[PDB]
Structures are given as C-alpha cells and as structure tokens.
Amino acid sequence: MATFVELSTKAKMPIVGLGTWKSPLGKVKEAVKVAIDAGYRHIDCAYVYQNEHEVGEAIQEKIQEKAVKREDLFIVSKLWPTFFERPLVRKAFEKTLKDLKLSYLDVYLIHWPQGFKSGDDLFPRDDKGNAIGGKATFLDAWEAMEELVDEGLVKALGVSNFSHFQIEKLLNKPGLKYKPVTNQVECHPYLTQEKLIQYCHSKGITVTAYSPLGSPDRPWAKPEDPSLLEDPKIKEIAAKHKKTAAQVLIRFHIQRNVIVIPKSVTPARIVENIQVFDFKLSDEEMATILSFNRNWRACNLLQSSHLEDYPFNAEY
Ligand SMILES: NC(=O)c1ccc[n+]([C@@H]2O[C@H](COP(=O)([O-])OP(=O)(O)OC[C@H]3O[C@@H](n4cnc5c(N)ncnc54)[C@H](OP(=O)(O)O)[C@@H]3O)[C@@H](O)[C@H]2O)c1
Ligand SMILES: O=C(O)COc1cc(Cl)ccc1C(=O)NCc1ccc(Br)cc1F
C-alpha cells in the first residue's frame, strides 16, 4: 500500500502506480488483478496501448468482488495526438472510458504535445518513418478536455512529455479553466530531470516518472543502450539494503516526492515493485544516484523532431 502525493485539486494520487504499456492481452487482466491484490490503487493506461478493454475487465472484477472500491482506485488515461481536433477528443475519450468500463477517469493526460494528422491512423508517417503533423494543437485538445471536467467525466487534467516551455504556454493561456495536475515524463537515474521537476513543483504540478526501470524491453532498444537494472552502481545500493535494483529505482522517485509507474505483467515483479515502503535510501545514496544523470532518453521520439512543439529540444 502506497503513500500519496497531494494534487492541487486536493485529490490524493498514489505514489506508485501500475504501468500497462506493452502489457499483452491475456496477461494485462491478470496483471491488474494481482496489482490490486498487492495494494496498487493507481493504474496508468492509454488509448494507444490498445488494451484498455482488458484493464477494464480486471478493474470491474475486483470492484464486483469487493476487493476494492472505485473511489479508492486512481485511474489515469491519455489522449493520443491524432485526436486533438475537438470532436475527436470526445470520441477518443468515450472509447477510452467505455473500454475501461468506468463512469469517470481520475486524471486524463495529453499524451504528447505535438499534434499528429487527425484520425484513426495512430502513427501517420512518411516513407522514411517521420511523423506527419496535424494543425490542431495541444491547446485545442485542452479546451475539449476541460469540458470533460465540467461534466465530471474526468476529475483532473494533466500533461505528458511536456517541456517547461509548453507548460508555460498552457499555464499562460488567456481563459484557462483547469490547470494540469501532473506532467508525466521519463525519469530515472540517467535522466534525473532536476530542472523540470523543480519547475513543475514550483507551479503546483506533480511529476509522474515513466520508464523508471529503463524500459528494458522497448522495441527500439539497441544493444549499446545503458542498462539501469544491470548497473553495478545501482546494484551496489540495492545490496546495501538487501533489496533489488528495481526496488531502489522505484524508491528513488518516492523520495523526491515524484509519482512512479513501473510496468510489469509478472506477478512476482508486480509485488516486488510495491515493496518499497520498508526501507529508506540515505541522503548520500540519493546524492550518488542523482550524479548518474546522463540526460539519456529511452523514449526520444526523434521521428517527430521536425514538428512544432517537439519537447526535447529545450534544455528542460
Ligand atoms: N506517457 C508516455 O509517453 C509513456 C511512455 C512510456 C511509458 N509510459 C508508462 O509508464 C509505464 C512504465 O514504463 P515502461 O513500461 O516503458 O518501462 P519500465 O516500467 O521502466 O520497465 C518495464 C520492463 O521492466 C520489467 N520489470 C518490471 N519489474 C521488474 C523487476 N522488478 N525486475 C526486473 N524487471 C522488471 C518488465 O517486464 P515484465 O513486464 O515482463 O515483468 C518490463 O519489461 C508504462 O507501462 C506506461 O504505463 C508512459
Ligand atoms: O507511451 C508509451 O507508453 C510509449 O509510446 C508508445 C506506445 C505505444 Cl503502445 C505505441 C507507440 C508508442 C510510441 O511512442 N511510438 C513511437 C512513434 C512512432 C511513430 C509515430 Br508517427 C509516433 C510515435 F510516437
């Protein structure tokens, strides 16, 4: 059972959540059930993962079996950037909500700040694989999502993969109704996001750390990529506490008051990943881990660098 980070809406976001990207059908259902049994209440989902219907089945089971109540679950999903045009925001959301079998979402995120060609081709690309842009912007999408909050279909809005420039663009938009409660970004010891975390916290925006384990299974992974789990310096700190490298990697975020969403479909690892509240990384250990910062992204999305609101060009 996790502690919480309080949002600006006063809602309580569990500090450890279950990731579901690449969780296969036929395993994600059992994964969600095992997580809930283990005390997970926060589940991180997305339209683009195309598995929300099976996550929904699992949540529903556990609710109808009285394992958990809905008010105690914290469900997050994301709007894919082929759906920034106003009517499409609603249709995509309704599909997400229907798949999850829920009456509301706790948080709804803009998945990426750059708009892609609108429609149900989720990855419009040219011959060379480069993303094809759409003219609708994240501010267009935001306007549409604010309706969902008005209607109570979504308790809070948030963003993902935003730089501080794009968050400023959002916060400084004349006539804003709702503020983002979180910015979900890649974060781990090779990409410590010190500047972006400092910025977000100063604006009352929490940070959710994705790929906390280095996303070691990701398709675009080349052999020369750094491995956090196998990192001797990470393993050293784990050994000190008789814990795993993964437990250290997760606890690292908890101690910066950053929400973290490790993905697994393996019951043993699902349980392991939330056994992070019976030990404490020392100030020196935290300092050591921070020093590992390489500004290395596992998720670069370079195929879209040519579009307007590419977030990773800026320093933070
Ligand atoms: N907003 C975005 O753009 C975005 C981008 C990426 C991810 N996310 C979210 O963040 C979540 C986490 O990121 P991620 O899935 O990219 O990678 P991650 O959580 O860093 O790593 C997941 C991988 O690590 C393995 N693993 C899990 N626990 C382990 C443990 N204790 N020991 C060893 N290996 C372990 C998993 O294997 P098994 O699953 O086979 O156990 C899986 O292959 C995603 O599922 C998704 O919900 C969001
Ligand atoms: O958000 C995540 O969890 C990781 O991101 C993805 C997830 C899924 Cl299920 C699928 C794809 C991505 C993902 O980010 N894929 C890379 C990619 C390639 C081409 C184009 Br036009 C866009 C694009 F984002």
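Just so you know, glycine gets a Cβ as well, placed from its N, Cα and C.
Straight from Swiss-Prot, the features:
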- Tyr49: active site, proton donor (ACT_SITE)
- 20-22, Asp44, 160-161, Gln184, 210-217, 261-273: NADP(+) binding site (BINDING)
- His111: substrate binding site (BINDING)
- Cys299 to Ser: Decreased affinity and reduced catalytic activity towards 4-hydroxynonenal (MUTAGEN)
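Listed binding-site residues: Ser160, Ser215, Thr266, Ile270. The one with the lowest count of other Cβ atoms within 10 Å of its Cβ is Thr266. Following the DSSP three-state reduction, the secondary structure of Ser160 (NADP(+) binding site) is strand.
In terms of Cα spacing, the recorded positions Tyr49, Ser211, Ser215, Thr266, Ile270 that come within 10 Å of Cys299 (mutagenesis position) are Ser211, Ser215. Taking Cβ-Cβ distances under 8 Å and a sequence gap of 6 or more within the same chain, the neighbours of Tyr49 (active site, proton donor) are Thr20, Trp21, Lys22, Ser23. In the three-state DSSP assignment, the secondary structure recorded for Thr20 (NADP(+) binding site) is coil.
When secondary structure is read from DSSP and collapsed to three states, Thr266 (NADP(+) binding site) falls in the coil class. Separation of the C-alpha atoms of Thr266 (NADP(+) binding site) and the residue listed as 'substrate binding site': 26 Å, rounded to the nearest whole number. When the C-alpha distances from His111 (substrate binding site) to the binding-site residues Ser160, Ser211, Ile270 are tabulated, the minimum falls on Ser160.
Ligand 1 lies under 6 Å from the Cβ of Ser215, out of the recorded positions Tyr49, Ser215, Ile270. By the rule that a residue counts when its Cβ sits under 6 Å from some atom of ligand 2, the binding-site residues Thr20, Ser211, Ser215, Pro262, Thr266 yield nothing. Within 10 Å of its Cβ, the residue among the recorded positions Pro262, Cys299 with the fewest other Cβ atoms is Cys299.
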